[PDB]
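Below is one structure, written out as structure tokens, with a few remarks after it.
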Amino acid sequence: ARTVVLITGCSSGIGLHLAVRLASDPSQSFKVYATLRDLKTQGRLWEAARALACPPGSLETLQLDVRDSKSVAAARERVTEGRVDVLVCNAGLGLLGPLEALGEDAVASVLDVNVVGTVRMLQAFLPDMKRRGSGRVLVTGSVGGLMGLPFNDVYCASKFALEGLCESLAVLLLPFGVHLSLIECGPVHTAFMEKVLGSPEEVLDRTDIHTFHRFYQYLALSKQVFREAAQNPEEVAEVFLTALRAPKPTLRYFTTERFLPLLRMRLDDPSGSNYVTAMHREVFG
Amino acid sequence: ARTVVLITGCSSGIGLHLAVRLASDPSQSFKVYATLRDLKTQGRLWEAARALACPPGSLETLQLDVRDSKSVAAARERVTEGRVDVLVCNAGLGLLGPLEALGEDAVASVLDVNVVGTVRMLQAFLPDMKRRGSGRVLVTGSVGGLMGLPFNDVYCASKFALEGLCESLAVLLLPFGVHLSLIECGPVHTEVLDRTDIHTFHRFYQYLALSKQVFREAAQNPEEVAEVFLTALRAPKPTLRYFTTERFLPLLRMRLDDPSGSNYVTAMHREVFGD
Ligand SMILES: NC(=O)c1ccc[n+]([C@@H]2O[C@H](COP(=O)([O-])OP(=O)(O)OC[C@H]3O[C@H](n4cnc5c(N)ncnc54)[C@H](O)[C@@H]3O)[C@@H](O)[C@H]2O)c1
Ligand SMILES: NC(=O)c1ccc[n+]([C@@H]2O[C@H](COP(=O)([O-])OP(=O)(O)OC[C@H]3O[C@H](n4cnc5c(N)ncnc54)[C@H](O)[C@@H]3O)[C@@H](O)[C@H]2O)c1
């Protein structure tokens, strides 16, 4: 087709869905390069695609491991049209747990994938859009990049780190015609969190009884939030899509006004003391 | 003495000035574990402290490299007292430039030192505090951790990573007696050509030039920053943030005013590039 979109992190969730929405889109507009970290895990994208009947050629998958800077370089050359209209930054990793119980390897893959991963991504793909003076970069936000969430500290820094990188490049990209937009999402129903929790034992050995106590409390709180407010991957799909569509795009797109109030309280209290109060209260009463 | 403080990056700047000020406080109450990356760079500290009259024993130095879990562990192991009343997470690194011009290694070091290094201290030190149900963590934050800066993306992400990381413990730690705080700072005294394209190149150079003017306009002294740390340190109800200046408050308030990030991007693009 004609608008060339490239998405990172597609064997499931937001990537998968964002991918097949676009490949299936009726106006047959974009050609979607669904990249997966490990190509062996692609059957789900494929059925998805068939399930919505993406016309043949509207979608190609590639292997892209955001950890691997050659892997990135590699994907790129495999893009036939010699351009990327919209480049969607989506690969992520979660990390839930008492600060002092997280593995060193794990704090480093979260920041490698979440932060270094978007960095390596944008580095490979931004240059050429700057040249053409046209280009669109979409980056999956998280409420956790705007406000701090008990027991998700490392995850929070990466989401927070992502707004640091983005609003920073946004100021420089203005005049190029390359538009950067983070897509902040609240809880999305994808099993991003299924991949996230060690077991009681781990937690147990790893931390104090008190803290061990606060974690299940959050855990039970979060679940309830989840079950009461998560959106579907297809909903969020639609949000990249609109921002994607918009002719003069803002820096942020909300997938929900859900947390809006709370994001305001923050902004309204610079000592950051009020927000802490609430969160604390809302999470542990 | 009694308030045992452990502080990172102290051979120069805020670490040096915070380390000694404390050691020489007139209430002769803090014990200062000033730690450095290379002990072969510790003259000024000792010189400062010697020149400042510090109670014999009030100051000591350990070799910590926040990039090394094992180096973090031993420093910890060297705190004879057995508690840590004030842990000062201060070690940081800048990284500047055209993003597509930054090397992978520079990028990962700034994330290792600025972000993974505060994770390490915190995990070395918060459990004991939780236990005591007492302990203050002051963290050296930045302005660039508060809002985007052209040609500083990695840095800004590291510093923005700090905020969320600290903002996150701030909520949990509440109940255990521990308090966390970032001393938000402004400027403080103390391959490109090949890797980027023309337009990006000039902006880059335009940015630099203006930026060195503003630093000299803005830059405060370490002496001043340490005074904010100290205030914070005495706050019975110490907030999550403390600011060493109000130059960046307006901009701050702007940013929090338009959630879509649009105004800021404009204001700031404007500010760095006039025209
Ligand atoms: N699930 C939620 O509730 C939620 C909320 C807001 C934002 N997010 C963000 O959305 C994105 C996708 O999350 P999801 O909910 O779809 O979870 P998911 O795990 O279902 O999908 C994430 C995708 O990227 C991943 N990925 C991990 N490591 C990778 C690597 N090295 N290279 C390439 N890809 C890698 C996964 O393999 C998967 O393909 C991430 O940025 C996540 O942080 C998720
Ligand atoms: N100076 C400014 O204008 C300014 C602005 C805001 C925030 N900051 C922050 O101040 C902190 C550093 O103070 P500075 O800016 O005066 O820097 P500096 O370069 O003067 O500080 C040097 C000290 O930290 C170093 N260091 C580097 N890696 C280290 C590590 N892994 N462990 C321990 N020490 C390490 C050296 O050992 C030395 O001990 C960082 O958080 C920096 O981001 C400074």
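Here chain A follows Swiss-Prot, giving residues 2-286 in order.
From the backbone N, Cα and C atoms, a Cβ is placed for every residue, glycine too.
What Swiss-Prot annotates here:
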ACT_SITE  A:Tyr156  active site, proton acceptor
BINDING   A:10-38, A:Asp66, A:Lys160  NADP(+) binding site
BINDING   A:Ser143  substrate binding site
MUTAGEN   A:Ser135 to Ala  Abolishes phosphorylation. No effect on 17-beta-hydroxysteroid dehydrogenase activity
MUTAGEN   A:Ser143 to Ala  Loss of 17-beta-hydroxysteroid dehydrogenase activity
MUTAGEN   A:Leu150 to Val  Alters substrate specificity
MUTAGEN   A:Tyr156 to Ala  Loss of 17-beta-hydroxysteroid dehydrogenase activity
MUTAGEN   A:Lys160 to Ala  Loss of 17-beta-hydroxysteroid dehydrogenase activity
MUTAGEN   A:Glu283 to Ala  No effect on conversion of estrone to 17beta-estradiol
MUTAGEN   A:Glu283 to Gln  No effect on conversion of estrone to 17beta-estradiol
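On the structure: features taken from Swiss-Prot.
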{"residue": "A:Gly14", "record": "NADP(+) binding site", "CB count, 10 Å": "21"}
{"residue": "A:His18", "record": "NADP(+) binding site", "CB count, 10 Å": "24"}
{"residue": "A:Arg22", "record": "NADP(+) binding site", "CB count, 10 Å": "20"}
{"residue": "A:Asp26", "record": "NADP(+) binding site", "CB count, 10 Å": "18"}
{"residue": "A:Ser30", "record": "NADP(+) binding site", "CB count, 10 Å": "14"}
{"residue": "A:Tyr34", "record": "NADP(+) binding site", "CB count, 10 Å": "27"}
{"residue": "A:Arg38", "record": "NADP(+) binding site", "CB count, 10 Å": "19"}
{"residue": "A:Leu150", "record": "mutagenesis position", "CB count, 10 Å": "22"}
{"residue": "A:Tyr156", "record": "mutagenesis position", "CB count, 10 Å": "30"}
{"residue": "A:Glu283", "record": "mutagenesis position", "CB count, 10 Å": "13"}
Of A:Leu150, A:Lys160, A:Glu283, which is closest to A:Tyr34 (NADP(+) binding site) if I measure between C-alpha atoms? They're all mutagenesis positions.
A:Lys160
Cα distance (Å, whole number) from A:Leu150 (mutagenesis position) to A:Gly10 (NADP(+) binding site):
24
Take the C-alpha atoms of A:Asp26 (NADP(+) binding site) and A:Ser135 (mutagenesis position) and report the distance between them in angstrom, rounded.
22
Please report the three-state DSSP label of A:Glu283 (mutagenesis position).
helix
Interface-proximal recorded positions, chain B, C-beta separation under 8 A, candidates A:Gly14, A:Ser30, A:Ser143, A:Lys160:
A:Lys160
Candidate nearest A:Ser30 (NADP(+) binding site) in space, where candidates are the mutagenesis positions A:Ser135, A:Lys160, A:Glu283 and distance is Cα-Cα:
A:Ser135
May I ask which residues of the same chain, at least 6 positions away in sequence, place their Cβ under 8 angstroms from the Cβ of A:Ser143 (mutagenesis position)?
A:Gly93, A:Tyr156, A:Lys160, A:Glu185, A:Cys186
Would you mind reading off the Cα separation of A:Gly14 (NADP(+) binding site) from A:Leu150 (mutagenesis position), to the nearest angstrom?
22
Using all protein chains in view, find how many other C-beta atoms are within 10 Å of the C-beta of A:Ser135 (mutagenesis position).
13
In angstrom units, rounded to an integer, how far apart are the Cα atoms of A:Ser135 (mutagenesis position) and A:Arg22 (NADP(+) binding site)?
23
Looking at the recorded positions A:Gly14, A:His18, A:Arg22, A:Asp26, A:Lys160, A:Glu283, which have a C-beta within less than 6 Å of some atom in ligand 1?
A:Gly14
Write down the Cα-Cα distance for A:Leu150 (mutagenesis position) and A:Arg38 (NADP(+) binding site), rounded and given in Å.
28
Where does A:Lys160 (mutagenesis position) sit in the DSSP three-state scheme?
helix
